[PDB]
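Asker: Once you've had a glance at the structure underneath, I'll fire off some questions.
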2 protein chains.
Amino acid sequence: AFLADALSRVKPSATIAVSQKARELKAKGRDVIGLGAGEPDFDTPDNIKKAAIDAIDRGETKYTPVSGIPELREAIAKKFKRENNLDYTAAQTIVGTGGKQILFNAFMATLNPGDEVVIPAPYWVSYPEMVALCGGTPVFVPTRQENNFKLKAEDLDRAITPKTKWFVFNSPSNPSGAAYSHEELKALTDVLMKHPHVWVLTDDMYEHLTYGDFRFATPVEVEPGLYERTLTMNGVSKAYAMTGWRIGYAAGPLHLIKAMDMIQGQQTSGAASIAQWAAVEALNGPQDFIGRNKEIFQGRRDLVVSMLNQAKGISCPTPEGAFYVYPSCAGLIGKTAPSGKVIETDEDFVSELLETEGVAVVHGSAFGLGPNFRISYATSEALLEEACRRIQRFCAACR
Amino acid sequence: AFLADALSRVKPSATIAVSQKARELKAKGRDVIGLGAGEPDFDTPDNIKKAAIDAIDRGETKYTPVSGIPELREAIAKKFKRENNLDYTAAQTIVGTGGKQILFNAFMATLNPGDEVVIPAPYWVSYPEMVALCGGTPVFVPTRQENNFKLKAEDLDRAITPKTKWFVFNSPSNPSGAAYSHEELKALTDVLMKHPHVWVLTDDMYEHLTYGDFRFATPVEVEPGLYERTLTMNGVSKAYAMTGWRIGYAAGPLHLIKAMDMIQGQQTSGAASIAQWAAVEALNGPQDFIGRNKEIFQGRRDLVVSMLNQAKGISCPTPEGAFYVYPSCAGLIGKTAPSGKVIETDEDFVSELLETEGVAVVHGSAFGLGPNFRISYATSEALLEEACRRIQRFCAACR
Ligand SMILES: Cc1ncc(COP(=O)(O)O)c(C=O)c1O
């Protein structure tokens, strides 16, 4: 037909559908609280704004090298050494239009029909969509809430086959907020060292959003033996409240970086020049924003964890990173919502919650693990408190 | 293998190669004049820069709708009506990270194995690279310099087969600077009306760079019968000297725009927010920059054409738009260059010109039609004059 056969491999997005239903409820006058934000509710710090404005003033308005301006590729190589104790040259780095484009082109540069990509559940839904669009086969490995949504080494090992090309490792996790300690990650790298053909795609986007005394670690830092088959991907979107600017980056083996540069050159050429100069300042400038926001987010996390565990039938683990919680609604399965609807799935729970209380969350089965739902607490404490009060009232009314 | 088989369908780029030898020669201390620019030498106009700075100041730093902020999509729909007398709603528009991403995802959203894409030669080198990467088959149809590189209806009709899905229409053209009059375009749309399965991808990027009394016309304006199978693509890169900002756009039928949006959502999630607000001002603001640059560029064109036609063995047509000339070196084929090397191909002419005179151009066979070479006159008149003198000296020394 006219559209590519490949598009049929991509399942419709439950997350966009939730945003759409919420938007429809607000349009007809309902008081809706959205709990699906994927971006901080803070503006970009002034120092980053000023650097962008400076680049505009100087006339940095021309095409950049496809893989990034040299100032930013250098800043990225230094960040990987300074923050993650990894050794990359600037030539091993690539700047994309979002971390999204890094992941997309890593897959488009590598996937052939029959290639498998191991994706732990719950997963960010864009991961299997990209793999499927690029023609690969997602292979999902479920985690369990009793293990705080973290992968068991034995489950990772069973999922790997000679057809496995990639293992996607996202810590801290969207949607669960789970974050692997050094020792938890070492158990997984020990498995990967037993399957040397499997490349590792590590999504470190939420590196700087971690709570308490948790210490972030990335796969090649934990296992240097993974250096020649890992793409270490990160970005400024979450850490620096720069989601709109679209700057992500990665570092890895030269032959992969060259292949992604070739595809990126056909797709977008380099990322917006002004946004790249902004990202240079984000990485090289003062880092006070990071510490300030850890405290703000930890308080929001604590509020939501406290309130959700008071709700009838709800159980909420305490996450260690990112700004998501992944509570279970297992205690409400089989009960009758206020509307009369029998709650048979987490999708029923979430759609009844939205209609009855105007609180918009995403059901866990959309991310590969239920009966659960995701809440993003990247919004005000007043809105979180009001939304959790409504969730408490809704759950108490289920019979 | 680890890298995707699709990558092997893309031939290595001669445009990057020549840019490599020029950079290398410059490193050895040669005074190189580069005539392979693809971007205005002027900076982004101040009104656009100010709009960008305003957007930064007030915090337009969040994720946008994937297809673009509503202000820009509305500005695009209004531009297509005001400037091209086309009727599109804002829902029919899509904003991408460069015109490249518009073109790339038009193909990625549609191409299946065996789908053919008719590309007139000389062609922008990225067109067949995109088609091949996405699995399509480029089908080249040569034009003649005697027609100033404008396709004849009979030639278009002979290249269309039942497998043709796309016809790529780039006017004014990179590399040739040819621009089809309304009359000349009607000859091709008359053919396209007889082949209803062929969609039209019209790349109007150089719309606002035309000379003399020429009046730009776009296919759907010429033939409204093509409305339901054309993607009308354009951008701010060339007209507003915004190459580094990466904003391109298109309008077309909703079923294609929605497919392109789905793919763009997986790739970038939407263009840099600050750059979208700059492009709002580009389209809606004063257009004095366009008119000013027509005069400046026309004078550069006249200078380059006249000097090239004084170079021995060179024949330079007068382009109607863009900022390229596509002179023939047919008169030098078989002569011996100053080095003593016999010029067999235009690739030989171009590499000898670079090595002997330090002038960097791109050989015509890279664009599918020779013996020719492309010169960009988006550079100062002093540099064009000096480069053309060197070319004259080189050509005179060919025996
Ligand atoms: C886990 C994860 N990876 C990658 C991304 C991409 O972030 P961006 O493309 O905005 O830089 C996100 C954003 O939603 C994310 O949550």
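Throughout, chain A uses Swiss-Prot numbering, with the displayed residues spanning 2-400 in order.
The backbone N, Cα and C atoms fix where each Cβ goes, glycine too.
Positions annotated as L-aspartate binding site by Swiss-Prot, on the basis of similarity to another entry: A:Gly39, A:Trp125, A:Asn175, A:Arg375. Quoting Swiss-Prot on the mutagenesis of A:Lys12 to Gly: 7-fold increase in Km for prephenate. Weakly affects Km for oxaloacetate.
Looking at the shown structure, can you explain where the listed features end up?
Answerer: There are 25 other CB atoms within 10 A of the CB of A:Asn175 (L-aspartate binding site), with all protein chains counted.
A coil conformation is recorded for A:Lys12 (mutagenesis position) in the three-state DSSP classification, outside any helix or strand. Within the same chain, residues at least 6 positions away in sequence whose Cβ sits under 8 Å from that of A:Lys12 (mutagenesis position) are A:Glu130, A:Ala133.
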Asker: Which residues, same chain and not among A:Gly39, A:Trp125, A:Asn175, A:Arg375, have a CB within 8 angstroms of the centroid of the CB atoms at the recorded L-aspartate site?
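Answerer: Neighbours within 8 Å of the Cβ centroid, excluding A:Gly39, A:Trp125, A:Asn175, A:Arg375: A:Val126, A:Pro176, A:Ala323, A:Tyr325, A:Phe368, A:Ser377.
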Asker: Non-local Cβ contacts of A:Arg375 (L-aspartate binding site) (under 8 Å, 6 or more apart, same chain)?
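Answerer: Listed in sequence order: A:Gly37, A:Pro123, A:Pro176, A:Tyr325, A:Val326, A:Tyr327, A:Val362, A:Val363, A:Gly365, A:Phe368.
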Asker: Is A:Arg375 (L-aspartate binding site) helix, strand or coil when read with DSSP?
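Answerer: Where A:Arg375 (L-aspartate binding site) sits, the three-state DSSP reduction gives strand.
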Asker: Are any of the recorded positions A:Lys12, A:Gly39, A:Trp125, A:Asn175, A:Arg375 near chain B, where near means a Cβ under 8 Å from a Cβ there, and if so which?
Answerer: A:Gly39
Asker: Identify which of the following recorded positions, namely A:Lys12, A:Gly39, A:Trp125, A:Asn175, A:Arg375, place a Cβ less than 6 Å away from any atom of ligand 1, and list them by sequence position.
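Answerer: The recorded positions passing the 6 Å Cβ test are A:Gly39, A:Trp125, A:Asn175.
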Asker: Just checking a number: largest C-alpha distance across A:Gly39, A:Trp125, A:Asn175, A:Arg375 for the L-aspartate site, rounded to a whole Å.
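Answerer: Value for the max Cα separation, rounded to a whole number: 11 Å.
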Asker: Can you give me the same-chain residues 6 or more apart in sequence from A:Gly39 (L-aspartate binding site) with a CB-CB distance under 8 Å?
Answerer: A:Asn175, A:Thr244, A:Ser377, A:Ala379
